[PDB]
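Right, one structure below, let's go through it.
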Amino acid sequence: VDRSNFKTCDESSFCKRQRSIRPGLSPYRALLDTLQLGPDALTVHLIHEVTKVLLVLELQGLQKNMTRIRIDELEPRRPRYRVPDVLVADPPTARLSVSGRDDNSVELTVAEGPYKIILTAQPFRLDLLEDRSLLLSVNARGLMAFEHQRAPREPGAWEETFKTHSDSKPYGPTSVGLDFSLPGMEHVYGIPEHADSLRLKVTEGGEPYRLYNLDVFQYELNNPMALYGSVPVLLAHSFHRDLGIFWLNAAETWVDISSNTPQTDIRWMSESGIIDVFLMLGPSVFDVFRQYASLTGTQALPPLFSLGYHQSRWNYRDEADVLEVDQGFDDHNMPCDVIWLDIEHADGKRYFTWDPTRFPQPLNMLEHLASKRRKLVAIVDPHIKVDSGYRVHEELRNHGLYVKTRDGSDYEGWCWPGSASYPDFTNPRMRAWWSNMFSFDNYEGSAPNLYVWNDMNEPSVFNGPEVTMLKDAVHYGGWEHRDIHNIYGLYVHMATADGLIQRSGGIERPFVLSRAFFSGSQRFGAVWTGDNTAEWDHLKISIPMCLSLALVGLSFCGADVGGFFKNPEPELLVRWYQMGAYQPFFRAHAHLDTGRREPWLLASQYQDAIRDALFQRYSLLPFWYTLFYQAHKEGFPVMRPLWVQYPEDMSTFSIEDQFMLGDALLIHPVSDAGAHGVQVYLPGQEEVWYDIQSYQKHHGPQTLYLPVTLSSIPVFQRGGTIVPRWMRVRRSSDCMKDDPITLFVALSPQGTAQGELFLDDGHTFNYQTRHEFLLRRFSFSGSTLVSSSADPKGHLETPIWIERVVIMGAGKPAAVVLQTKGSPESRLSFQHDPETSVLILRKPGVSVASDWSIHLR
Amino acid sequence: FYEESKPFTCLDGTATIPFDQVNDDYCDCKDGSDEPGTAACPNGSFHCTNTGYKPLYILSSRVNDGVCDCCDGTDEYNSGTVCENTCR
Ligand SMILES: *[C@@H]1O[C@H](CO)[C@@H](O[C@@H]2O[C@H](CO)[C@@H](O)[C@H](O)[C@H]2NC(C)=O)[C@H](O)[C@H]1NC(C)=O
Ligand SMILES: OC[C@H]1NC[C@H](O)[C@@H](O)[C@@H]1O
Ligand SMILES: [Ca+2]
Ligand SMILES: [Ca+2]
């Protein structure tokens, strides 16, 4: 990384102004005589004692244990930005009642208790409690700072330069900031995207964490520099409680973290807009996940193929290369769902076009991939070549839909096609235009098996400050780029996803991968960690990075398998395939200057290890699909830190070399060259874990030193769970999506287990528009395995049947009896290993749509 | 009085099963020899008879996968995909 190309806090004048304020007595005071209380909100004027600037505080109790604090100017020169399209609904309120009052304090009860809010007038403070437990304080260190809008036109407050880029800053200083205290909290997480540790570090002696969507070439590890996406959500965990803070601001934001009986203080500093903050009071982490999902929505249900393996590089040469890659997977018995086309596929980086030598017949190439039951992904970026012969440019220029400069002209920056303009994705008409461009009549050469990749959507501008758009560029409604920056990428993602839904007449689920993101991006598809490097520490950082995304609702995360930059040695490539195989978004991608790394190009030992990782992922597709359905329905993360499943185990709070998939699998991928074993922490008092390869049972809590070879992927199934698998691994997920299921029943020490399974057609909205799906609950206790409906609304005509049951931790029965409505009682044959206590039930033969029971006699 | 037919023995000798466990869509032999006509075994093979032309063997995982693997199209017999004969 070239750090001189990106601003430190000292080089961002508003960060320097905000951060220079040190802890002390706040000059802000609430004017209690102005207090007004209604059923939805409490409002009260706040005044700065020196400048006499009046602000309005709008304080609200909300349903589901949240509180909303909104601060804005009482009489501004012009309106301040308020983030649109991120919140999915107007949050339902909870009534605040005055239960205490004096000349400097008002105590407010939320609904019928137990939550309370104490508003102190002088100095202005808010305290949030549950009964007598102080949860959080606001402005406790007096760091609230609201720069009021001055008459439009010390150092850098108005016109400001960074390198050679001048920001005319017509509205001058307008930054907003506020501090929060978390008594009892020592561990905080989230605020992606940073190539840094899952447990966030104190920022006191260095830089704050930065949230500003940027294209950072050769980004480095364990530092707080802003990367491509920004989710202004912070989670706090302790043995006692979970809490979250959601700072709804789309402008450049800096976050300071300081630790102090234990307490963590958080400070948010934003360039513009209002103070709009949600306090999510839990008490469990699952309550915080539900709270946050009620505000910004849940993860879009991925079409099944998109949870398969993706093969990419910059670039496949032409149609012949695409078809050789396709044939290579089948000739080497390696499954793959999708082949990707990076920017060299288009006519000189004019998006929605095809290079007429490389891709003369795109429909024919798509028909060939469709005959193999595979898909293709084409890159579409939000920069349009300035070219009068390019139809997209002409229409966008003609209809004024580009982002403008202050003089009214279309902003022209430099990107992949040379001179390019930037569509204004904040304009709803531009998003409508973009979505209609995905129609099969407009995007010539596209077909229902072509999906999309949105890249460079920060936006990346090669000749712009920090490789992005000028701060004073103008958007829809007259808002400056500084006001909207962090939602620009989310808007590109949203409009592309809508384009894929629309072209099908609202039937097909989209698949869109986006580089830039914000709060709410989980509703539009997948994200990835950008331009990583073919190095062991970048393989290791993929866990904390995707975990930091999972905690803040972005469940469909991954990193480039093999690393984007440079050539991975074959052992690193194998280990990356094994890591990637157990991460939500699974794609191999590589930079323009790298050697080819399709997995069959390596020596047979490496190919074999990679094929094994691929087979493992494909067999687990029903499990992955069910976790994603639960993320879609509940807002629960797919990939989880161990502390989410073990909230009282203080030794799990910073673990980032291990993770869980739901409540059932614990994964410790090998992440060091020459490793002959791994130290696996298996938590849970009175918990058992089964090594999924050997079936060896291990009791928690313990650190096990496990031996590994090149082909090893340390995976453990938790006792108490049932994991569904497709054991007939075929070439793509479309080939497997009507196949029979094998249930893996891992018995707890109490001899019990449960697990769900979600199934539908694999790709439409029929599950929601027609309730065409199945949600089954498998449960084991005593000596009986039962299948019942977890959602009776869902029905599906399907040939899927239960071909096998593998029970771990069971003794040898005398007889196995299956019962199901409409069939005579059945006797199953079985095989049992007394050394591992593994029982295999042969061919139950029953429909996955039916209720049934298997009794071990 | 009535003599019974002998059971099927896996080519690798790992099991003896009745002939109703042959091509019954469940893998009973470690070598995949009980399921030459289905996708049930991970190591089985399906024979493309390709009447009139050169015969080919394919992976069992390519039986009824919805993809045309044999030039005679016999691998796709209950998948929804109707394969045309392309052996000429
Ligand atoms: C809202 O907050 C209440 C109070 O913390 C939650 O209720 C408590 O839940 C815990 C389990 O996490 C129990 O130990 C307590 O007995 C419950 N207290 C009361 C007063 O019921 C409640 O679950 C939260 N609700 C939501 C929707 O998040
Ligand atoms: O499109 C070229 C290049 N742009 C940047 C992306 O992060 C990378 O994945 C891609 O290959
Ligand atoms: Ca059989
Ligand atoms: Ca086939």
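Numbering of chain A is taken from Swiss-Prot, so the residues present carry the numbers 33-185, 222-328, 348-944, in order.
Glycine is no exception: its Cβ is also placed from the backbone N, Cα and C atoms.
Annotated active site, nucleophile per Swiss-Prot: A:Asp542, in sequence order, evidence recorded as experimental evidence. Contacts of A:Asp542 (mutagenesis position) defined by a Cβ separation under 8 A and a same-chain sequence distance of 6+ are given as A:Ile466, A:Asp468, A:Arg602, in order along the sequence.
The active site, proton donor annotation in Swiss-Prot covers A:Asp618, and the record cites experimental evidence as its basis. Secondary structure at A:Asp618 (mutagenesis position), taken from DSSP and collapsed to helix, strand or coil, is coil.
Residues or ranges marked as substrate binding site in Swiss-Prot (evidence: a large-scale study or a structure entry): A:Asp283, A:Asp429, A:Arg602, A:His676. When other Cβ atoms within 10 Å of the Cβ of A:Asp283 (substrate binding site) are tallied across all protein chains shown, the result is 24.
Recorded in Swiss-Prot as a mutagenesis result, A:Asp542 to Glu or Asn carries the remark: Loss of enzyme activity. In the three-state DSSP reading, A:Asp542 (mutagenesis position) counts as coil.
Swiss-Prot gives this note for the published mutagenesis A:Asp618 to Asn: Loss of enzyme activity. Around A:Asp618 (mutagenesis position), a 10 Å sphere centred on its CB holds 19 further CB atoms from the protein chains shown.
What Swiss-Prot notes for the published mutagenesis of A:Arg818 to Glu is this: Disrupts interaction with PRKCSH. Nearly abolishes enzyme activity. For the recorded site, A:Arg818 (mutagenesis position), the DSSP three-state label reads coil. Within the same chain, residues at least six positions away from A:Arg818 (mutagenesis position) with a Cβ under 8 Å of its Cβ are A:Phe416, A:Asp417, A:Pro422, A:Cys423, A:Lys459, A:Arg460, A:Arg461.
Reduced to three states, the DSSP call for A:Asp283 (substrate binding site) is coil.
When Cβ atoms from all protein chains are considered, those within 10 Å of A:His676 (substrate binding site) total 24, not counting its own. The record gives A:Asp283, A:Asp429, A:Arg602, A:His676 for substrate. Within 8 Å of the mean position of their Cβ atoms, the other Cβ atoms in that chain belong to A:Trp401, A:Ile466, A:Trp540, A:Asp542, A:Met543, A:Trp615, A:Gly617, A:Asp618, A:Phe651.
Ligand 2 lies under 6 Å from the Cβ of A:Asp542, A:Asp618, out of the recorded positions A:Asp283, A:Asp542, A:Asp618, A:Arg818. In sequence order, the recorded positions near chain B (CB to CB under 8 A) are A:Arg818, out of A:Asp283, A:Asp429, A:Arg602, A:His676, A:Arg818.
Spanning 19 unmodelled residues, the gap from A:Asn328 to A:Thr348 amounts to 8 Å when taken between Cα atoms. Counting every protein chain shown, the Cβ of A:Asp429 (substrate binding site) has 20 other Cβ atoms within 10 Å.
When the alpha carbons of A:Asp429 (substrate binding site) and A:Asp618 (mutagenesis position) are compared, the span between them is 14 angstrom.
Cα separation, A:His676 (substrate binding site) to A:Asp618 (mutagenesis position), rounded: 9 Å. Residue environment of A:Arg602 (substrate binding site) contains 26 other Cβ atoms, counted within 10 Å of its Cβ in all protein chains. Distance from the CA of A:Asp283 (substrate binding site) to the CA of A:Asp618 (mutagenesis position) is 9 Å.
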